2 protein chains.
Amino acid sequence: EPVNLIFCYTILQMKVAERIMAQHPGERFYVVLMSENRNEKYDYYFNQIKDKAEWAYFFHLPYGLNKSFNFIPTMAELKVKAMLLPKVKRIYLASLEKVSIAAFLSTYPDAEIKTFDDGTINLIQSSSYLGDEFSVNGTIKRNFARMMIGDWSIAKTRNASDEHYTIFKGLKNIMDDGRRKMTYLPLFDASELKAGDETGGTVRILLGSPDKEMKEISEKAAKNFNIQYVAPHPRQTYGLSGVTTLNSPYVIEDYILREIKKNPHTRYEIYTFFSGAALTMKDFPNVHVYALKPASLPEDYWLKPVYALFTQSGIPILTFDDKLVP
Amino acid sequence: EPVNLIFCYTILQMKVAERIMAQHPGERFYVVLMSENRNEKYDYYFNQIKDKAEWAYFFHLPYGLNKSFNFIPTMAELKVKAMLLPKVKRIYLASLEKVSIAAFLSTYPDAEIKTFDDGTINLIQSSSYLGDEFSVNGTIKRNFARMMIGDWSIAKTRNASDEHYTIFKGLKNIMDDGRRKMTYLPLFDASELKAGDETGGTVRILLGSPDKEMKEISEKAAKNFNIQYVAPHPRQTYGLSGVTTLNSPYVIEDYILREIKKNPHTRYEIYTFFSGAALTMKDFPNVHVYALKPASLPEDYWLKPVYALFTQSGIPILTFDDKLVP
Ligand SMILES: CC(C)(C)CC(C)(C)c1ccc(OCCOCCOCCOCCOCCOCCOCCOCCOCCO)cc1
Ligand SMILES: CC(C)(C)CC(C)(C)c1ccc(OCCOCCOCCOCCOCCOCCOCCOCCOCCO)cc1
């Protein structure tokens, strides 16, 4: 059964929402209240909404986000809003945030706009969305491809931006479309690591999967390849019995750079189920990345461009026969 | 000195933000992190940003808002996102939220869209933005008019919506442009109040101003017209010595409707510095609204259309010589 959405930003609008809901007693409503404000009156009507809707959510907004008024403003009110406004010469944002925060961008038409990579999604070129795995209408992959094509077109054409920073050296970017300056921005510093010959031990680390059905495969991989440590994925909710979990406030990239400087003679091996962090770390000194492709998973668990990016990057892809591990 | 804005939604993007900031040591940055997630890693890098930026803000987002991925998603990840997605048959929102949440609307291209009034701002017709008080370039009023013209054009033309609900009976709406059905939605029920002849006392209530420079004028008005009570504005931070403040979880409209039913013989008088709530309450039984126009304020404290709306609505405008009150 489909749902109806209601979006409100004042109390009277919530009263209007209630009237609409009551005229449609047979329909499902999710109601979102957005406000910069907090008080007893807002709570009373929001609680009524909570009681009456299938789902209700209060979405707090930073004070001063809205430059408009639901009421007719006085001169005093116009003046306050006009000088709270920071004067904005430039805005930097992820390339796909040109889609998601386009309405805010449009309120600063004279600002210079520059983008940076969203992440490894920038590495899938336009043409890849046109084959054969994205080709069957109705499918989840087709719908994905259609969404991405539409998003990149918006990012590349609206709210013109004149430079794009990429953190990926030597892989073509979806934003490299000749309408902006491409600038490589090395995120990580490797000079001054002072890394030497690998005459010390070997330290093996598995990059944990945020996907809970990968738990047994992960444990099997650790046993099979003798991997002592796991770097848990930020969005991972489980542990790997018989593997030591690394606990650190750093992202894996910074953690490894810190370890290299501390242990300039240690061989570091990073094993991964095609994690995007691999693509940033392949060029670190004394670091050796291996992608694991478990035989029990379908060929299409990963999108085809993933296999190609890993190979273009010089990262070995290892068949892992996980059913041969107890 | 103008500022630069940075918008981030991942940790690696915050690292990119830091690099950009460090290359511009002489410039001012405000950085916004938007995330659905919370953890120690996000905090570490956000705290670095806090340390390095002039201003930094974490803007929490509801889980599942973003249908895209900064990384290349697996089949499992595509599946999870595809079925968290509520199927949406219709979206109701304030007319100007068609501008502010346009990017979200665009992700539901087959949903039926209906709007309702933002508030009294709907009562200023297109033509009013074209005269003479909005006419001098560079001014705050010109910039306001330009913004509103642009916003209403977007609301009226993009993401077509087929009906608009107004709570204002007998005042023309900016959205009544022949491209949608106008529907009057009476917010308040007045039958069943069972209000009778005004044979009881008179209760006078001043609607408080959210503007702190109105404190003395408000106190003067209360003394001058013998107003016993003030209904504080939701966004009002001060009190009126010698006036009883009403304390209620209801908006003034509901509060008065409750009082009328309880006291069907009482004359209620509402005094206001052109508050928009007056426009909803003029038609309540046993309620008499008076707008107060203090002589000490400039003629242009209120926008010209305000005076006209109050008169079209049958609301007396009373000159208040506030300098004649001690
Ligand atoms: C405190 C501050 C705002 C000065 C700090 C500043 C400038 C750094 C800042 C912090 C955080 C920011 O977040 C970016 C976007 O966040 C998404 C919020 O969805 C908005 C929902 O609105 C509902 C209320 O609609 C009222 C009607 O409006 C109509 C006019 O709208 C014009 C479009 O502007 C709306 C902003 O668009 C939001 C998303 O792009 C943006 C800017
Ligand atoms: C839990 C739930 C989401 C399922 C509930 C649901 C559906 C009722 C709901 C609750 C609350 C809602 O708020 C509406 C808008 O709020 C403003 C948030 O500014 C967004 C900032 O994004 C930064 C991350 O960009 C990542 C890149 O993306 C690119 C693709 O974007 C396509 C455009 O979609 C973005 C949504 O646009 C937001 C404002 O319109 C909307 C919907």
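Note that the numbers count up from 1, one per residue, in the order the chain is shown.
A Cβ is built for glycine as well, from the same backbone N, Cα and C atoms used for every other residue.
Copied from Swiss-Prot, the annotated features are:
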{"type": "ACT_SITE", "residues": "B:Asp211", "note": "active site, proton acceptor"}
{"type": "ACT_SITE", "residues": "B:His233", "note": "active site, proton donor"}
{"type": "BINDING", "residues": "B:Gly208, B:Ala231, B:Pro232, B:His233, B:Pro234, B:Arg235, B:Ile252, B:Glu253, B:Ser275, B:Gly276", "note": "CMP-N-acetyl-beta-neuraminate binding site"}
{"type": "MUTAGEN", "residues": "B:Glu77 to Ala (Swiss-Prot position 124)", "note": "Decreases the binding affinity for the donor substrate (but not catalytic rate)"}
{"type": "MUTAGEN", "residues": "B:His233 to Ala (Swiss-Prot position 280)", "note": "Decreases the rate of sialic acid transfer"}
{"type": "MUTAGEN", "residues": "B:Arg235 to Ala (Swiss-Prot position 282)", "note": "Decreases both the binding affinity for the donor substrate and the rate of sialic acid transfer"}
{"type": "VARIANT", "residues": "B:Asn47 to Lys (Swiss-Prot position 94)", "note": "In strain: 406Y / NRCC 4030 and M982B / NRCC 4725"}
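With a cut-off of 8 Å between CB atoms and residues at least 6 apart in sequence, the same chain places B:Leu207, B:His233 near B:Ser275 (CMP-N-acetyl-beta-neuraminate binding site), listed in sequence order. Mapped onto three states, the DSSP output places B:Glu77 (mutagenesis position) in helix.
Ranking the mutagenesis positions B:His233, B:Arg235 by other CB atoms within 10 A of the CB puts B:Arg235 at the bottom. Among the listed recorded positions, namely B:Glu77, B:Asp211, the Cβ with the most fellow Cβ atoms inside 10 Å is that of B:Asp211. Around the Cβ of B:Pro232 (CMP-N-acetyl-beta-neuraminate binding site), a 10 Å sphere holds 20 further Cβ atoms from the protein chains shown. Here nothing among the recorded positions B:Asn47, B:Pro232, B:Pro234, B:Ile252 falls inside 10 Å of the CA of the residue listed as 'active site, proton acceptor'. Proximity to chain A, defined as a CB-CB distance below 8 A, holds for B:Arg235 out of the recorded positions B:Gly208, B:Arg235, B:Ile252. The Cα atom of B:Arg235 (mutagenesis position) lies nearest to that of B:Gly208, taking the recorded positions B:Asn47, B:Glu77, B:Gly208, B:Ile252 as the candidates. For B:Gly208 (CMP-N-acetyl-beta-neuraminate binding site), the count of additional Cβ atoms within 10 Å of its Cβ stands at 26 [all protein chains shown]. For B:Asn47 (variant position), the nearest neighbour among the binding-site residues B:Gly208, B:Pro232, B:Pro234, B:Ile252, judged by Cα separation, is B:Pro234. For B:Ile252 (CMP-N-acetyl-beta-neuraminate binding site), the same-chain residues that are 6 or more apart in sequence and have a Cβ closer than 8 Å to its Cβ are B:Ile205, B:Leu207, B:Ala231, B:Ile270, B:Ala277, B:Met281. With respect to Cβ neighbours within 10 Å, the recorded positions B:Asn47, B:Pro234 differ, and B:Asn47 shows the lowest count. A distance of 53 Å separates the Cα atom of B:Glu77 (mutagenesis position) from that of B:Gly208 (CMP-N-acetyl-beta-neuraminate binding site).
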